[PDB]
Amino acid sequence: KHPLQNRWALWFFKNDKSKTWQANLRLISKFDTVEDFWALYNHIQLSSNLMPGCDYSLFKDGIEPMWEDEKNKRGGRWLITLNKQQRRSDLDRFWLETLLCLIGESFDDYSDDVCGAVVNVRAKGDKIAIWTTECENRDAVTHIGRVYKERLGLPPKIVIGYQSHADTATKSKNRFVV
Ligand SMILES: C[n+]1cn([C@@H]2O[C@H](COP(=O)(O)OP(=O)(O)O)[C@@H](O)[C@H]2O)c2nc(N)[nH]c(=O)c21
């Protein structure tokens, strides 16, 4: 068995407006092994098969994929917005590449600023994002942004923005662009 450098947790969010947002978050499984990642990945629905309004989140064990976690509170997210009709060709590839980024510790010296990532499957258009711990840590955020952006192979001339969770919770947006 080939250990991962971090133990990871896959969370599911159910669009169920009859329950508060927090109660719609459910833990699916945790893994700290390459084999257990693949065993999880290979036997769970693709983000694209999720119902509109549902999210899959992959966060470091002990960090709940919500703004309220101490590790997310002062954080922010690198938000990748997907075009709705590109769902089929981009969504699952981007999500997997993202999990691999997290899991593979592709952010190196800035690995500890990464909290996890969330894939929001939405009718208006999907979003994938990586949650970092301090939206004030420009270097960390920028590095994670540049590495991440390159990894997914997003058109280089298009910019992706990083929003702080604080602004996301009080919007009527970008802290950094990359
Ligand atoms: C990530 N997140 C989302 N929400 C709530 O869910 C709403 C929907 O936000 P969304 O599901 O992230 O994307 P969407 O607007 O395209 O559907 C937010 O505006 C908040 O009301 C959240 N609410 C809480 N309390 N904590 C969170 O971490 C959190």
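The residue numbers of chain A are those assigned by Swiss-Prot, with the residues present covering 36-207, 212-217 sequentially.
Cβ coordinates come from backbone N, Cα and C, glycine included.
According to Swiss-Prot, the experimentally introduced change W56 to A is described as follows: Abolishes mRNA nuclear export. Impairs nuclear pore complex reprogramming. No effect on interaction with PML or viral Z protein but reduces binding to the mRNA cap. Capable of AKT1 activation. Does not impair interaction with HHEX or HOXA9. The Cβ neighbour count for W56 (mutagenesis position), using a 10 Å radius and every protein chain shown, is 13. Mapped onto three states, the DSSP output places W56 (mutagenesis position) in helix.
The annotation mRNA binding site is assigned in Swiss-Prot to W56, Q57, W102, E103, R157, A158, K159, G160, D161, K162, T205, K206, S207 on the grounds of experimental evidence.
The Cβ neighbour count for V69 (mutagenesis position), using a 10 Å radius and every protein chain shown, is 14. Here Swiss-Prot describes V69 to A as a published mutagenesis experiment; the accompanying note says: Reduces interaction with LRPPRC. Abolishes interaction with LRPPRC and abolishes CCND1 mRNA export; when associated with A-73.
Long-range Cβ neighbours of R157 (mutagenesis position) (same chain, at least 6 residues apart, Cβ-Cβ under 8 Å): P87, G88. Under mutagenesis, Swiss-Prot gives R157 to E with this note: Abolishes binding to the 4ESE element in mRNAs; when associated with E-159 and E-162.
Swiss-Prot gives this note for the published mutagenesis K159 to E: Abolishes binding to the 4ESE element in mRNAs; when associated with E-157 and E-162. Under DSSP, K159 (mutagenesis position) is assigned to coil, being neither helix nor strand in the three-state scheme. Take the CB of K159 (mutagenesis position) and look out to 10 A: across all protein chains shown you find 9 other CB atoms.
Its Cβ taken as reference, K162 (mutagenesis position) is surrounded by 18 other Cβ atoms within 10 Å in the chains shown. Swiss-Prot documents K162 to E as a published mutagenesis change and attaches the note Abolishes binding to the 4ESE element in mRNAs; when associated with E-157 and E-159.
Mapped onto three states, the DSSP output places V69 (mutagenesis position) in helix. Taking CA atoms as the reference points, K159 (mutagenesis position) and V69 (mutagenesis position) are 33 Å apart. Around the Cβ of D161 (mRNA binding site), 26 further Cβ atoms fall within 10 Å across all displayed protein chains. In the deposited model, 4 residues between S207 and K212 are left unbuilt, and the Cα atoms of these two flanking residues are separated by 10 Å.
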